[PDB]
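Student: First the structure, then my questions, so here it is.
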Amino acid sequence: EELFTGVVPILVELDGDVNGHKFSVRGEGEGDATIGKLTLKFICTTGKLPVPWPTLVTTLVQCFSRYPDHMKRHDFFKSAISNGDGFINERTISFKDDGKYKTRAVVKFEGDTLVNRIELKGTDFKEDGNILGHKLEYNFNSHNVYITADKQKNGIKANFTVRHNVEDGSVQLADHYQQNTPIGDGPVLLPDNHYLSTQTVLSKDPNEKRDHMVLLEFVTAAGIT
């Protein structure tokens with residue numbers, strides 16, 4: 001196809017509930033799948049965010065990952081978007097010794113804009129833990145997202161552990177269980193085992209007074225040759 005040949009505008013909408021605390025996040029930016037780069041700004045439209053921004057990074061469009069040419073057949077994300085009318089991204093994020101997030105999102109184009117609509121539910125968090133107690137540093141480490149084809153439902157699955165730096169020098173782990181499935185019936189390509197290498201830098205908009213997160217991200221596919 002040709003849907004990701006240049007810079008594409010992106011829109012992210014997230015509605016969540018963590019331990020009863022409801023909230024909403026709006027994301028605006030653009031992506032360039034050719035170099036595997038994302039640049040988006042996120043705002044909490046309901047006031048202050050009840051959880052640390054970094055815990056939402058993975059939830060807040062892997063179709064923008066850079067897949068080297070020889071791995072083009074393994075780019076399930078792009079394939080599903082152009083042959084299956086987008087895809088669904090479901091995850092269970094388990095924070096060690098704390099609560100967990102369960103997320104469902106639909107990723108598809110709306111006009112010339114790639115949209116990621118998410119519903120998030122957080123349960124069993126310690127009101128004084130690293131999440132609700134905002135004890136995580138404002139940064140984000142580099143991770144590898146291991147992808148494999150689903151064994152029974154024409155889709156993929158991924159597993160990886162995100163490492164959140166705690167302000168006391170410790171690290172808060174977040175195990176991710178990911179599942180993707182195209183929204184449409186059409187034939188989408190299934191990949192062989194491989195992973196996505198990711199780098200992310202978080203920052204602030206000096207002129208933004210609402211709770212927010214400016215984000216820069218580089219993702220590259222690897223594991224085959």
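Counting begins at 1 with the first residue displayed.
Each residue, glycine too, has its Cβ placed from N, Cα and C.
Swiss-Prot feature annotations, pasted as is:
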MUTAGEN   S142 to P (Swiss-Prot position 147)  Increases fluorescence at warmer temperatures such as 37 degrees Celsius
MUTAGEN   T198 to H, W or F (Swiss-Prot position 203)  Results in significantly red-shifted excitation and emission maxima
MUTAGEN   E217 to G (Swiss-Prot position 222)  Suppresses the 399 nm excitation peak, leaving only the longer wavelength peak at 475 nm
Student: If you count other C-beta atoms within 10 angstroms, which of the mutagenesis positions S142, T198 is the most crowded?
Tutor: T198
Student: May I ask for the distance between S142 (mutagenesis position) and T198 (mutagenesis position), taken between their Cα atoms and rounded to an integer number of Å?
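Tutor: Between the alpha carbons of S142 (mutagenesis position) and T198 (mutagenesis position) there are 5 Å.
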Student: List the Cα distance (Å, whole number) between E217 (mutagenesis position) and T198 (mutagenesis position).
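Tutor: Distance (Cα to Cα, whole Å): 7 Å.
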Student: Which of the three DSSP states, helix, strand or coil, fits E217 (mutagenesis position)?
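Tutor: SS state of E217 (mutagenesis position) = strand.
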Student: Test of understanding: give the count of other CB atoms lying within 10 angstroms of the CB of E217 (mutagenesis position).
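Tutor: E217 (mutagenesis position) is surrounded by 21 other Cβ atoms within 10 Å.
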